[PDB]
Amino acid sequence: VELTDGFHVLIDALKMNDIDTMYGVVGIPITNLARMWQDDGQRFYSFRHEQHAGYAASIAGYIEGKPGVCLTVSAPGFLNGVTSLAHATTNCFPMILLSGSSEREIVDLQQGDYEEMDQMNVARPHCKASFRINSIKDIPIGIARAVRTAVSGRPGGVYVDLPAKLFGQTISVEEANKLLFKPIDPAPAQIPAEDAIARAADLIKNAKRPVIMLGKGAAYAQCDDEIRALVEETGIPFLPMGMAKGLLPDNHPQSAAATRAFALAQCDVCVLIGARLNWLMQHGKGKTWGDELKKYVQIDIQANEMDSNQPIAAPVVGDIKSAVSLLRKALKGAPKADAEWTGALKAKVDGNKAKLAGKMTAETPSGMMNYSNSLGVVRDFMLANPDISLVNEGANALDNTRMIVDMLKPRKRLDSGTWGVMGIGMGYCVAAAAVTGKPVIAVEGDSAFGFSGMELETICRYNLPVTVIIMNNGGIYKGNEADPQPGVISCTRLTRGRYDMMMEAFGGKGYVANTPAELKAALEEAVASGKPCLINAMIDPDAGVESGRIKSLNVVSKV
Amino acid sequence: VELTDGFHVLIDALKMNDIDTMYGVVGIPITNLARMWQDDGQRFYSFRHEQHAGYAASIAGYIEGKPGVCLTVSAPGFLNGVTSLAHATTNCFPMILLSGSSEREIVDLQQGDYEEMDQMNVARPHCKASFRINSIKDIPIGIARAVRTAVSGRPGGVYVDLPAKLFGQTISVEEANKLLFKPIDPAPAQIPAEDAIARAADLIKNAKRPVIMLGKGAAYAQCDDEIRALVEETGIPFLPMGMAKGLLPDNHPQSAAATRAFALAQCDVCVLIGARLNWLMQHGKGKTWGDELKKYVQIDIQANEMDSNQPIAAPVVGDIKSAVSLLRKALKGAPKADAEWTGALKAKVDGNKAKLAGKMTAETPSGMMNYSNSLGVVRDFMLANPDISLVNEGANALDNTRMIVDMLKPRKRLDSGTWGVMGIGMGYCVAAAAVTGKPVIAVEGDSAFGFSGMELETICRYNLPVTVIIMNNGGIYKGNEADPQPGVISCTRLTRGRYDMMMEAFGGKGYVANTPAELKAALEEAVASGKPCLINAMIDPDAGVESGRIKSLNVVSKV
Amino acid sequence: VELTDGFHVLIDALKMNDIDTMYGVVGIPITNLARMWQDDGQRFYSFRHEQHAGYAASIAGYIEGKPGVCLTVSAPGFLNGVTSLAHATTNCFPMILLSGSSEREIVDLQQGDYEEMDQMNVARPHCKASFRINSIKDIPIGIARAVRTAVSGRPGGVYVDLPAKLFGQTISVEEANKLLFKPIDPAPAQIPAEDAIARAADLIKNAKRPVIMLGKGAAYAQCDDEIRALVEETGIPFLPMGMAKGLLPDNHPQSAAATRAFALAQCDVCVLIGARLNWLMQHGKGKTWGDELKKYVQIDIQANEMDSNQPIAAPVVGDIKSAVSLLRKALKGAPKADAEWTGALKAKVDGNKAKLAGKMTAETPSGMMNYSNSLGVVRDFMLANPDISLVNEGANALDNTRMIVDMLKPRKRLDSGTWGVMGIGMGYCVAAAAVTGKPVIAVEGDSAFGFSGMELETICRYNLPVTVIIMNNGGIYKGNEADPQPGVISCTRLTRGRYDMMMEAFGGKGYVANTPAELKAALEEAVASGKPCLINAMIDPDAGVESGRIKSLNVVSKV
Ligand SMILES: Nc1ncnc2c1ncn2[C@@H]1O[C@H](COP(=O)(O)OP(=O)(O)O)[C@@H](O)[C@H]1O
Ligand SMILES: Nc1ncnc2c1ncn2[C@@H]1O[C@H](COP(=O)(O)OP(=O)(O)O)[C@@H](O)[C@H]1O
Ligand SMILES: Nc1ncnc2c1ncn2[C@@H]1O[C@H](COP(=O)(O)OP(=O)(O)O)[C@@H](O)[C@H]1O
Ligand SMILES: [Mg+2]
Ligand SMILES: [Mg+2]
Ligand SMILES: [Mg+2]
């Protein structure tokens, strides 16, 4: 009777759930899992730190709608991975963290095992569910549980603990075949009732000044034409959140993105589609919303997200594709939004965009670009080459890129997200390249970059078509903060370094860009090369402001 | 400008969410909340221990489909309540535990505050969500969050922490009335996709030996007529779980309850409606399922419950009412289940019921009734008086009542549930009496009763129409286990006590029943009286078996 | 080769660590552990609820200085026990909760096992350490870890998870003998440095108005003569906390207990011996301490208890026996405290005691005793019969007993403790009787009693020499709060019940006491009988005040 083992049953179960890629870092007790995964013909991306393998997994989940899978070792490796899992869960990205763990007997008596930790218990605050697979016979069910939990309801992170003793267990191939199975419909549709839709429809029809807010939940849903149809049929102005950019093209005539403050302050009805009324929307409170309670329509798969911050006048619970489809039919043939309202917003958008144009054409000294004339080059490039992932993080580097760089296609913009995480950059690049097979451009604050910068080597090792643009202003927000004391560097300063040389250290191509012309030539060559590149963009140390757009959130001393 | 305070804003927010009843125990810092609730005209039931207030709240939730509300003090009182909250979440019963807590400054520095505990964080494993309301202005949103979390998705427990400093905060009546609101549609319908229903219809139409399993989730859904219609139109034999008894009348001709072992072992398609494939169903594994994987159809609102134990061939995710309605329509005109299958089960049920009838007719010596002839009296009574809640817990006292006492009406049988909790009895009695305004009968094992027995005084104090039957066999399972050493009583023995005298001690009516005839007269009189009664049923100490029906789950020494 | 099993190895390991008694409730999967424990000749006390078995265990730990052991079943049973474990840890009482748990495979995949819970993880906030013993071979080490953690450092609770699969494992007797071992010195002495003692000595010598505060840590230490020698040699006035009463006799001439407010407010140096500067001492802040920072000496085994609330001028870290012994030698021959100070306090003590005498002699109508003339009888009895445990809980019933009933012997008074827990009463009685072999008297508020009252049956079943005095005032604080609405009883009301009849229901002796004379005759007969008794003491419903001595801690509405 022929036998197989835990290693192979796990490999088979993952494949049966349509996993063909893992992101991780090897070591005891999972090195041979990664090896045999590769031997079987599957993809393993080895990173320089598990956190970045984890961030890769998180965004693979977002882009594909199936869980990104991260593989780590026990205690120290797991901890690094779980920080990323926490980020996945916060952002509603489907992800499975797989980690090796040590001996149950020793760990449970806290005796000081190799990399000792109750990883299953430690994971709980950071994921939807934390499981452990103890027996070879339970591998298929365990992986099914993990996948379903990751992709159903509000998508998010799942931890699966894999004790070292699992892998060496054996079972007959006959019995293994009998246990292996593919879950049916792991991310089911959830359809709202007619009266929930009708309530929303009535609110929208009676609105004088409606807006639609598209969140990354709407982008994640992959029902791009449904959402575009709703916007265009209703004639309602829309606003995208950071990663909802490109769901409809950012240059769509009904976009009110360039007059956000006025749009939100003056609207009466606001339709939230896969977007939380959280800190990014000032909790539906304060001067952002004209110091009044708006009439909110909200479409969300998570029932208890309703009334989290402000009373929701028309809650619609279900998956966005089902709900928007029904809402469209409910609104069939209804009058479009008032031309006075939409025309007023468009006039402001045109005016503000004209002002931005002026800023982007401004001339600066060599090696002293500002955020407008530098990012203006990236804007033009992305308008001409929209089928490219745009990774973005920083303060000024984040906010100005969100403003300036129009996305024409969905799920291309990948940024710091709900927790405003610095560190997602290089991991996001690896996963974006891996899952799309297309180029990636990253616009990185120089501080932001340092959180994941060593993964430049990972990007070179896999010869990925990634161009990293460092917005090198020489520090956090600014690069010119004075020494607080004699010979003492300010805490916000960074070396205005040759990141180009660091890229070249690992076989990539480096550029220095001192002017917009040089940045343009570098970017065009870099993307065309299809090879790993870094462009060191020399930004004026005085160009940025404190915390970018969220300056007012800082706590300052008054004594 | 007229002011109000946290006490009143909280009272009003609870009322806006249709809460008119709390179960609790008073003390610092919440006595005056309870007082003002009563002063306002709402109901407060004071118990002798918070655990029983908590169990009361949990079953109020099950019966009504709105969260039962428990009020406790800080640390020691909170802990008692949170054990019941854990039970509620485990059983999918909607419940809100409200507890006072101490000073944030002192507790957060672990300095030894009055009843010091981080109750919010301690609650987390035992509920769907644990919240704290710090500001008077957030009371309406906080309660909305709690109610929505309790009743939406899979219903369950929610903890709401109320720091002592909340209640004395003040606000204008004008501003408070602006903040107060009623959540729209807190427990929304969730409708499954057409293909999910079609997959279920296909399996049912091709089944040779189908069964339908009804769980307490089906009962909770309150679509009794729809479920009965599905059963009757398909002609499929059905089996109720413990608290699904009465969803369809237990004497319905399609019930296979009296031939459960054969039905489950021999079936091909099994339709799980609001019932988990957990320990109560032996995880869909082993001898009880003929050592094979059945074709499971499952209807559940919790997406990731699918494939928790065995592969589910037709997962139907959504609320049971919506799903059953669609499934019915998907099966319209299909032939009824095979007559040789349904005929075979009916013959077995008829034979088994005949054997049980023989047992219930058995004659026993005075003071030495067995479980059949004693519970046969309760059976006849409940058939003549079906509009009464039947509370039940114990081992033999539980299993034999579930078998013998037929329920004709839904949501009347209230038992130990998913964790097989001893302790639910008297709390369940108070809540059932309070929410139904009708009589309650409790069939209690004598050990079972001791977990909540002090609450007889609560039952007497509120003059509730509750008749408690103590199955007094003098111990756990049996009352005759030999002294393990000379002069040393066995750990399983209990005093064969005068529980009637204990009831009389608090103004209740006490009876001793030594024969079925005495039990019958006592029960009829007690229920008819409309007063709090206890019947001390004298059961043969040798009548029961080890752990009743779950004898085989015991761990025994073989050395 | 002869074999033994998990059951027997565990029994042997417990005995080797000097455990001969467990308190618990049986059921799957531990019934046969309890049975075989009894078969071996050890004591098992079966309760009616695990919480009270747990409270028993906690106080057995306090009285004996070795961990009280509580045994429960999985999930629901464990939860009940862990509430008591949390109380043990809060009070620094050594305790081990042993609980059965279910199948690792099933529980770890959250599949719905019998009584499913990660009990090990759930216990963590409530104990010093939470362990699980997976393998038969690790039982001796596991029990050693539990005992050491329970009794060393700051004593407290420990949870040991015992999966069902442990008990049936086998091992050769030869190998079992080799693994069994007794831990060496599980509660070691910890001796402070000379300079720590010298600092304290200097502070004490230079004090003008010193006081010594004795906490229950000092009582727990069992170095009664060391502490008495320190007090008498220094001539410093002392004050006992609630359970430190009797460490020195409460009628000792240097006791300042009867002038506490003045003593604490006017002292300059305060010596804390096994007593935390927590809420019981108003955190060393406010008018209790004359609104100033005192010069604190503190002796405690827990280093980081120092500076928890107020700066400690002379921290002495180590075990109380070692520290007090060294301090005595450091103070050898030093002048006694100023006679002006000690004489001033004694004059106030005599005056206040004379006033109390007047109250205790006061005459009241039959069935309307107050707290002074009723508890005056208990005072006289305990002065004449000091070798009796005095259990005490309630509000007015607690505070007035602490004031009125002088303890002459150490570790006899057992009360609500650090969390002011209602519920410790009947469990405390069982353990006190079990470990002392001497009588127990309980003074119980009627509300307090209801939290554990069913355990009267447990007290009768084991024929324990326990006399329960119910301070029956008919409610919480008072028994006469008006109906808030027509026909609606106030939340603070309780049935003024015949608790005497409840005692007699289970074979105990009941008394009703309407006057001090009747209370005295009843108490003398009850204690002399050596049998289980309850005295139902009829207290004036209007005698008590809101929350007793902590009235000012209540939160009251001002609108
Ligand atoms: N397929 C889906 N259908 C409906 N709602 C979804 C779906 N996927 C995610 N969501 C919801 O989308 C929301 C995402 O909000 P958020 O991350 O705050 O977006 P943003 O940051 O763009 O505003 C979450 O509330 C989540 O429950
Ligand atoms: N309204 C509802 N619609 C669909 N499923 C529900 C609803 N309410 C509860 N449920 C589900 O019902 C199930 C109850 O199962 P369980 O408590 O195991 O029942 P039983 O013990 O009777 O078999 C849970 O899985 C829960 O998610
Ligand atoms: N043997 C011992 N030696 C020194 N300190 C001890 C010993 N046993 C317990 N303690 C300490 O005694 C203190 C007990 O304080 P607490 O419970 O607040 O007493 P009280 O409530 O009587 O004031 C704890 O800080 C604990 O660390
Ligand atoms: Mg920078
Ligand atoms: Mg019994
Ligand atoms: Mg009282």
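Following Swiss-Prot, chain C shows residues 7-565, kept in their order.
Just so you know, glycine gets a Cβ as well, placed from its N, Cα and C.
The substrate binding site annotation in Swiss-Prot covers C:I34, C:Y120, C:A263, C:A264, C:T265, C:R266, C:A267, C:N358, C:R408, C:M409, C:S553, C:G554, C:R555. Same-chain residues at least 6 positions away in sequence with a Cβ under 8 Å from that of C:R408 (substrate binding site) are, in sequence order, C:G248, C:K251, C:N398, C:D421. In the three-state DSSP reading, C:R408 (substrate binding site) counts as helix.
According to Swiss-Prot, the mutagenesis experiment C:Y120 to F carries the annotation: 2 and 12-fold reduction in the affinity binding and in the catalytic efficiency for oxalyl-CoA, respectively. In sequence order, C:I34, C:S80, C:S108 are the residues of the chain that are 6 or more apart from C:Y120 (mutagenesis position) and have a CB within less than 8 Å of its CB. Look at C:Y120 (mutagenesis position): DSSP puts it in coil.
A sphere of 10 angstroms centred on the C-beta of C:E121 (mutagenesis position) encloses 28 other C-beta atoms. Listed in Swiss-Prot is the mutagenesis experiment C:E121 to Q, annotated as follows: Slight increase of the affinity binding and strong reduction in the catalytic efficiency for oxalyl-CoA.
Feature annotation from Swiss-Prot assigns ADP binding site to C:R160, C:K222, C:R282, C:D306, C:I326; the stated evidence is experimental evidence. Cβ environment of C:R160 (ADP binding site): C:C98, C:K134, C:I307, C:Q308, C:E311 lie under 8 Å away, each six or more residues apart in the same chain.
The feature thiamine diphosphate binding site is assigned by Swiss-Prot to C:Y377, C:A401, C:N402, C:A403, C:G426, C:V427, C:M428, C:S453, C:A454, C:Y483. Over all protein chains present, the Cβ of C:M428 (thiamine diphosphate binding site) has 29 other Cβ atoms lying within 10 Å.
Marked as Mg(2+) binding site by Swiss-Prot: C:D452, C:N479, C:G481. Shown in sequence order, C:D452, C:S453, C:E487, C:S496, C:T498, C:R499, C:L500, C:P547 are the residues of the chain, 6+ apart in sequence, with a C-beta less than 8 angstroms from the C-beta of C:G481 (Mg(2+) binding site).
Cβ neighbours of C:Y483 (mutagenesis position) (same chain, under 8 Å, six or more residues apart in sequence): C:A401, C:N402, C:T498, C:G550, C:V551, C:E552, C:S553, C:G554. A mutagenesis experiment is reported in Swiss-Prot for this position, C:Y483 to A, and the note states: Does not affect oxalyl-CoA binding, but it strongly reduces the catalytic efficiency for oxalyl-CoA.
Here the residue is the original one, while Swiss-Prot reports the published mutagenesis C:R555 to A with the comment 3-fold reduction in the affinity binding for oxalyl-CoA, but it does not affect the catalytic efficiency. Under DSSP, C:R555 (mutagenesis position) is assigned to a helix (H, G or I) in the three-state scheme.
Reported as a whole number, the C-alpha separation between C:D306 (ADP binding site) and C:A267 (substrate binding site) equals 24 Å. Of all the recorded positions in the list C:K222, C:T265, C:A267, C:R282, C:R555, the shortest Cα-Cα distance to C:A454 (thiamine diphosphate binding site) is found for C:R555.
Secondary structure from DSSP puts C:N479 (Mg(2+) binding site) in coil. Proximity to chain B, taken as a Cβ less than 8 Å from one of its Cβ atoms, holds for C:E121, C:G426, C:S553 among the recorded positions C:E121, C:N402, C:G426, C:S553, C:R555.
Residues C:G451, C:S453, C:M477, C:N478, C:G480, C:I482, C:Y483, C:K484, C:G485, C:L500, C:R502, C:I545, C:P547, C:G550 surround the recorded Mg(2+) site, their Cβ atoms falling within 8 Å of the Cβ centroid of C:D452, C:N479, C:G481, which are themselves excluded.
Close contacts with ligand 3, defined as a Cβ under 6 Å from any of its atoms, occur at C:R160, C:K222, C:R282, C:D306 among the recorded positions C:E121, C:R160, C:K222, C:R282, C:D306. Within the set of binding-site residues C:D306, C:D452, C:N479, C:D452, C:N479 have a CB atom less than 6 Å from some atom of ligand 6. The shortest Cα-Cα distance between C:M428 (thiamine diphosphate binding site) and any of the recorded positions C:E121, C:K222, C:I326 is the one to C:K222.
The Cα of C:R282 (ADP binding site) lies closest to that of C:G426, out of the recorded positions C:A263, C:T265, C:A267, C:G426, C:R555. Rounded to a whole value, the Cα-Cα separation of C:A263 (substrate binding site) and C:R555 (mutagenesis position) is 15 Å.
In the three-state DSSP reading, C:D306 (ADP binding site) counts as strand. Ranked by how many other Cβ atoms sit within 10 Å of their Cβ, the recorded positions C:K222, C:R282, C:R555 place C:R555 at the bottom. Separation of the C-alpha atoms of C:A267 (substrate binding site) and C:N479 (Mg(2+) binding site): 28 Å, rounded to the nearest whole number. The two recorded residues, C:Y377 (thiamine diphosphate binding site) and C:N479 (Mg(2+) binding site), have Cα atoms 10 Å apart.
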